[PDB]
Amino acid sequence: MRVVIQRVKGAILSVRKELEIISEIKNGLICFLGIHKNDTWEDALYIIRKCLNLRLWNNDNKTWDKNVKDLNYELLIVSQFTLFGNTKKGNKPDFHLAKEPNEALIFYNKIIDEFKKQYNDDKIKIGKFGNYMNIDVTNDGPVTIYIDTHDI
Amino acid sequence: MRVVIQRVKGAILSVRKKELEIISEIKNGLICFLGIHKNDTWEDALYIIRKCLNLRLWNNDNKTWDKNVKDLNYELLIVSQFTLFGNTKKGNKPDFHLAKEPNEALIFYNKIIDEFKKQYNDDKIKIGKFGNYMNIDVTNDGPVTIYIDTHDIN
Ligand SMILES: Nc1ncnc2c1ncn2[C@@H]1O[C@H](COP(=O)(O)OP(=O)(O)O)[C@@H](O)[C@H]1O
């Protein structure tokens, strides 16, 4: 599994209705989550644990000290198959390394459940899987973290 | 080198000093969050620029993944992001030792920006404020997030 984690002051998620807002968070994280074809539940578990526990906020005096849970902040989890974009061949990407959309959705849904189980069910916002999304992100820093579980 | 590329309808970059001040802004195009590694070479930088400018990340009529940022006269906002070399394998406090140290990172970054302008056009390349806190309002389009690590390349 691949995840891009961005530290945000807020994120507003819209779909085409011109656009209607379905999701919104204030301070916290937007997590762009790529699901590999070979991902197991242990790959999911690692990403979840890292997203929830990574110490990405300062606590004056201390840098990199508080996580999303510590500060009662929110997470928006967005599925991003493009994170397996093969950009090595030419300039046209292909995405064959990403999990096929049906088994990806189920896996994703299980991840959201576990996010809610490990943190709080009110603090976990989502997009519309598969659908086109407009997301206004207020990047705080910016702070961008990347994790690939196949490096673990 | 590491880069996170996001397809945008717009991005608005502010810095400190009502309390925030807008310094850069693009419409359609890419925000590229760029991480510079300790041992990055000009060849790593060249690969990043080539891909950012030439990756076909936009639709065109009946065709998907067909047009690149240059094809559409779109813009690039290039932001230095050392946090991309944040090691998180050992505990939950990130370790950034593998990121090129600031002074060397800044000159390498500015060289990269110069080459972007040379390979595309000056007026289409936007930047932030290196080593400074930034507030970046990004309108993600899709979203479409691309990740490239040049170490994976030979
Ligand atoms: N894992 C995936 N999840 C969602 N969409 C995908 C995925 N893989 C490919 N796509 C989309 O489907 C289209 C066709 O891909 P596919 O039929 O899998 O292979 P190919 O491009 O070689 O025919 C692409 O334009 C891409 O946007």
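All chain B residue numbers match Swiss-Prot; in order, they span 1-17, 25-161.
The backbone N, Cα and C atoms fix where each Cβ goes, and this holds for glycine too.
According to Swiss-Prot:
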- B:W72, B:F89: tRNA binding site (BINDING)
- B:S87 to A: Partial loss of deacylation of D-tyrosyl-tRNA(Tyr) (MUTAGEN)
- B:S87 to P: Wild-type deacylation of D-tyrosyl-tRNA(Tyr) (MUTAGEN)
- B:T90: active site, nucleophile (ACT_SITE)
- B:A112 to F: Loss of deacylation of D-tyrosyl-tRNA(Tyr), loss of deacylation of glycyl-tRNA(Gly), not toxic upon overexpression (MUTAGEN)
- B:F137 to A: Loss of deacylation of D-tyrosyl-tRNA(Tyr), loss of deacylation of glycyl-tRNA(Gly) (MUTAGEN)
- B:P150 to A: Loss of deacylation of D-tyrosyl-tRNA(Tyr) (MUTAGEN)
B:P150 (mutagenesis position) to B:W72 (tRNA binding site) - Cα separation in whole Å: 14
From recorded positions B:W72, B:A112, B:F137, the one whose Cα lies nearest B:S87 (mutagenesis position): B:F137
Spatial neighbours, same chain, of B:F89 (tRNA binding site) - Cβ under 8 Å, 6+ residues apart: B:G42, B:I43, B:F103, B:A106, B:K107, B:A112
Residue with minimal Cβ packing [other Cβ atoms within 10 Å] among the recorded positions B:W72, B:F137: B:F137
The residue listed as 'active site, nucleophile' versus B:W72 (tRNA binding site) - Cα distance in angstrom: 29
Chain break of 7 residues - Cα distance B:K17 to B:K25 (Å, rounded to integer): 8
Cα distance (Å, whole number) from B:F137 (mutagenesis position) to B:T90 (active site, nucleophile): 13
Neighbour count (Cβ, 10 Å) for B:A112 (mutagenesis position): 21
B:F89 (tRNA binding site): secondary structure state under DSSP, collapsed to three categories: helix
C-beta crowding around B:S87 (mutagenesis position), within 10 angstroms: 29
DSSP state at B:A112 (mutagenesis position), helix/strand/coil: helix
